[PDB]
Structure formats: structure tokens, C-alpha cells
Amino acid sequence: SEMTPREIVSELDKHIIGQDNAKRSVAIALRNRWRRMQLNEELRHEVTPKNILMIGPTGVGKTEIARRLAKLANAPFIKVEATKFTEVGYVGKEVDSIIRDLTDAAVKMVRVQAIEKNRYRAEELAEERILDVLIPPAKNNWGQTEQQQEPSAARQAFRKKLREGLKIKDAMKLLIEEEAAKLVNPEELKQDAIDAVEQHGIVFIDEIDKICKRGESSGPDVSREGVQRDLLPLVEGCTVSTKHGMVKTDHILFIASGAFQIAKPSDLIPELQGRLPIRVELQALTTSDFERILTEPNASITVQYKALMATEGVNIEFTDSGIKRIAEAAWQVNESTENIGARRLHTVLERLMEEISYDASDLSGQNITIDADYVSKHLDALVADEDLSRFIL
Amino acid sequence: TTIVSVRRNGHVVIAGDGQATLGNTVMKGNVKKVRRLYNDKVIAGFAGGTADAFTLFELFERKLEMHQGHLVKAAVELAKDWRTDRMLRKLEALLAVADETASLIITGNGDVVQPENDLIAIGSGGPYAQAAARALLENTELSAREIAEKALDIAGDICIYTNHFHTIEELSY
């Protein structure tokens, strides 16, 4: 009973501005996992994940999309840097670690997910334990079978006087971390995460393009291509040995990501190209994109900042122009200096608010309003001065 | 020395002389400047170290190995290693290799050149060879082997560093 591609793209729109094709692309991958389960034993085997290769510049959404996709599917997700493994020509690390690290996080998941899908009940039963110490009220039998049956009476009033009111509280917590455990089955819990990894696992491989070629030198290309080679099994379907069991990569979804300015997807080794059936480009963001990113995402950094200041009893308000002026700032620095995509909004925005963020606790009760003026007052100088930019923004 | 490759119709050849010189004296007169490589699929010639070639032809044949057999690619991949590695970079020699597809020249300067009409003429006599190989290919119906050979003898006549000992290889397709 999964959502349709359009529905998936929609949820995604709630967090990422633009980059529609990449959404649709990552959307079809998800939907297909549903589509697979909907088949006959035979086909369920032959149908493999339609892995994706994202091509685009820095900080324009690649990872976020992968991360939000995984969240939407509640799938264990892991991000890994391809070049990491080229270091193996010294010591480095082995690629199987990706599936292992994936499993660890896939466990940390099932756990915290479970400990939570239980903490409530474990708290009620906890009461019946404490409430039991104060009074075993009722029991089998003890009084009337109807009117005199129900023991609650006193117990109830006792209960309330407790919830709202050794150490009952101290004791309960010890009972919470005693009843919750006695309710969790660590065996099915361990196999829990494994099913996840195998059925929904998502591996994001950044820098895949930094592992290609160029007649640069014999030694470096060999190591580079080595990581691709060592990546085949994970992508073609294999078995990895995990601290919590053995996992079949066969259905893990893979989203490889590359800028590909120096090297091209065609330079990738053949057995990998064939395992990256979907290719998608992501566009560089525009100042407009920045403005939207600043405020549209339903948990945008601007919405985030608002909340934090509210925590201090300070009402922050951003002006449209202020927002535009901020976006402009970030863009200018990216062009005047080094282009780092939307990441720059965070630095700029954050520098813009330093003074308020510090004084907030004292401004308690005021109505601060970040407007075009305020922005220019705080950023222009920095922006203008390039050298300063490289250190401060 | 003088190596001359010609390609006409379904034939392409590489002919070379056999003189090896030292100072002003002839060291050897029957040096084998041409040979077959990659399961006789590739024919090559060398101007220079009778061993440096050995090392080179093999590595080249190592390129054609896991590169399907794309003559051009494996050729540029060789000059690449050639101009880099201190080992390879050390040896000097002119390489002339052909094949069904196309013939070209490889040098230490990591250079991969393909003359006009796949006509190659390296070595101290290359110019003479070419001038004659031209006059023929231009005004004659003679085969790739007849021109390469006749052009090679003409060179030997003019070049003090080339003799009339031939070593020819051919490729038909």
C-alpha cells in the first residue's frame, strides 16, 4: 500500500526545491520496490533495483533527495565517499564495510524505533507495578462480583495522585528500563534490521566520479578503478558478513552521485555502467532557488531560526526583501569566491543572526524584524571584501 | 635505417632495411626491423634499439591485450606509458605499427601520428622512401608490397645509413 510516484515526488517537494527530474527518478526506484513485491516468485528474483546515478554540481540537492527518499520509505540509509577506498592502496578500508556500516545504522534504527514503539506501554504496565505496591486492590475475587468487584476505586485516586504528583519516580524509571527490555525480543530485533537492509537498504555513494580515469598515471587509475571493481559485487548482488548476521545486497538500492566535470559516466567501468540504468542531472541553483530554499521547505532554516528565537521568547520576522537580500548575499559570495551551492545560505544566514542569537535571551518579549536594511547592514561589508569572505562566509 | 609502411586495397605492409650502424662502420647488415605481433594480427617496424623495440612491442601487445584490440587506443595508451615511466622514458626508438584498421607512428614524445594515406616512412631514409612511395602510389597501380619494397630500395640507394636487406610483413583483409 505504498504511495505513487507523483505522491512520492510530492512529499519530496515538501523538502527540496526544484530538481524535479531527480525526484521523479528516485521516485520510480521506490515505487518499483512495491511493484516487485507484487509479482510471482520467479520474477521477484530476476527484477533487480533500478540503481541511479545523479550528475550535478555541489550542494544542489543530490544527497538531500536521497536522504528524504529514505526517510519517506523509512528505509535504512547510509552515505559513503567513494574515494575513501582508493586509500586501501596504503591501508584504507574495504568496501564490504558499506554494507556492514549500513547494517549497524539499520540496527540503531530498528532499536530506537522499537524502544519507542514500546516506551508508552512499558510506562503503563510500570504504573500497575507501582500501583500494585501501594495497594494490591481487587484481585481474583476478594469482594463482590459486580459492584464490589472493581478494585479501582481507591487505586484509581491513588494512581492519579501518583502520575501528577526507592523514590516512586526514581523507581519507575528503573522499572521502565526493566519492563521495556522484558518486552523486547533481541533475536527478532537483530533479524529485524537485516530484513530492512535487504529489503529497503539505500546506499548513497558520493564522488563516484573521483574513481574514474584520465591518462593521469598508471598507479592512481589502478587504485581508482579498484574501488569500482570492489563495488561490483555489492551492486551485482552478493553476500556480506555482518556483526549481526549475513546480508544480501541484492536488493539494496544504490544512488551513485558525481559532478562529472573532469570525467564522464562513460569512463566508469562497464560492469558498473550497466548497474546504473538510470542517469539524471541536477541543475545549479539560482538566486530565486535560494530565496525559496530559505523559506519554503516546511522546516526551512528560516523556520528553524524562528523557533529557536521563540524558545527565548523573541519573535523573529523575515521580510521578503530581507530574504531576497540574504539569498543575493550567498550567491555573490559563491561567485566572487568559491561556489558551494545552497550550503552557503547556512553560513550567511547564521552570520546575519549572530548578534540576535546572542542577545535573544535579553530581548525576551520583543518583536525583532529582519528586513532588507538589517541584512545589508550586517552582510554587505563582508560580502564585498573577498578575502574576508573566504574566512568568514 | 628506413621503415616504410604502405596500404593499398586490402593489403597493408611494413618494410625495413637491415643495416645497423656505429660511427661510420656497419655493425650488422641483416637486422630484422619488422615483425608480427598480437597473434599475427598486428605488423610493426622499429627504428632503433634492437632490444628497446623488443621491450616496446611487447608492452604494446600488452595494450592490445585488454583493450579489445583497438589499434589506435592501445597505441596512445602505450605512448602514454612510454613518455611517463622512467624505464620506458629511457629508451629511444621510432615505432611504426599497422593493422586491418589503420597504420600509425608512435614516438617517445608520447606522440601518436597517422600520416596522410596511412603512408609511413621513418628512419634516416624515411624522406627518400616517402618521396618515392609517393611518386608511385600517385602514378601507379602497383600493390602495397611493390611500392613499399621499391620505395625502400630507392631509399637504400640514397641513404648512407640504409642497406638493401629487406624484411617485409603484410596483412590482407
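We number chain A the same way Swiss-Prot does; the residues here are 2-166, 216-443, in that order.
Structure method, as recorded: X-ray crystallography, 7.0 Å.
For all residues, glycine too, the Cβ spot is worked out from N, Cα and C.
If you check Swiss-Prot, you get these features:
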- A:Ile18, A:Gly60, A:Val61, A:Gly62, A:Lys63, A:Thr64, A:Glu65, A:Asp256, A:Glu321, A:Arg393: ATP binding site (BINDING)
- A:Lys80 to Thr: Some effect on protease activity (MUTAGEN)
- A:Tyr91 to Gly: Partial loss of protease activity (MUTAGEN)
- A:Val92 to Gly: Partial loss of protease activity (MUTAGEN)
- A:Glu95 to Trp: Partial loss of protease activity (MUTAGEN)
- A:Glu286 to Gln: Reduced protease activity (MUTAGEN)
- A:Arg325 to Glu: Complete loss of activity. Forms wild-type complexes with HslV and is able to bind ATP (MUTAGEN)
- A:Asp437 to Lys: Partial loss of protease activity; when associated with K-436 (MUTAGEN)
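Checking each of the recorded positions A:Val61, A:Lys63, A:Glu95, A:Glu321, A:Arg325 against A:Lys80 (mutagenesis position) by C-alpha distance, the shortest gap belongs to A:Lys63. Neighbour density at the Cβ, taken as the number of other Cβ atoms within 10 Å, is lowest among the recorded positions A:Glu65, A:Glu95, A:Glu286, A:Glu321, A:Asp437 for A:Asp437.
Across the structure, A:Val61 (ATP binding site) and A:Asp437 (mutagenesis position) are spaced 25 Å apart at their Cα atoms.
Candidate binding-site residues: A:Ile18, A:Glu65, A:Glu321. Nearest to A:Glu95 (mutagenesis position) by Cα distance: A:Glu321. Checked against A:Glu286 (mutagenesis position) by C-alpha proximity, the recorded positions A:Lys63, A:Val92, A:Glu321, A:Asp437 yield A:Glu321 as the nearest. If you measure from the Cα atom of A:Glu65 (ATP binding site) to that of A:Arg325 (mutagenesis position), you get 22 Å. Nearest in space to A:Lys63 (ATP binding site), taking C-alpha to C-alpha distance over the mutagenesis positions A:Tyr91, A:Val92, A:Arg325, is A:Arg325. Taking CA atoms as the reference points, A:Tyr91 (mutagenesis position) and A:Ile18 (ATP binding site) are 41 Å apart.
Of the recorded positions A:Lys63, A:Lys80, A:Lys63 has the largest number of other Cβ atoms within 10 Å of its own Cβ. Comparing the Cα of A:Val92 (mutagenesis position) with the Cα of every entry in A:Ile18, A:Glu321, A:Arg325, A:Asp437, these being the recorded positions, the smallest distance points to A:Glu321.
Secondary structure from DSSP puts A:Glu65 (ATP binding site) in a helix. A:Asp437 (mutagenesis position) sits 31 Å from A:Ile18 (ATP binding site), taking the C-alpha atoms as the reference points. Remark: of the recorded positions A:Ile18, A:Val61, A:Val92, the most isolated position is A:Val92 (fewest other Cβ atoms within 10 Å of its Cβ).
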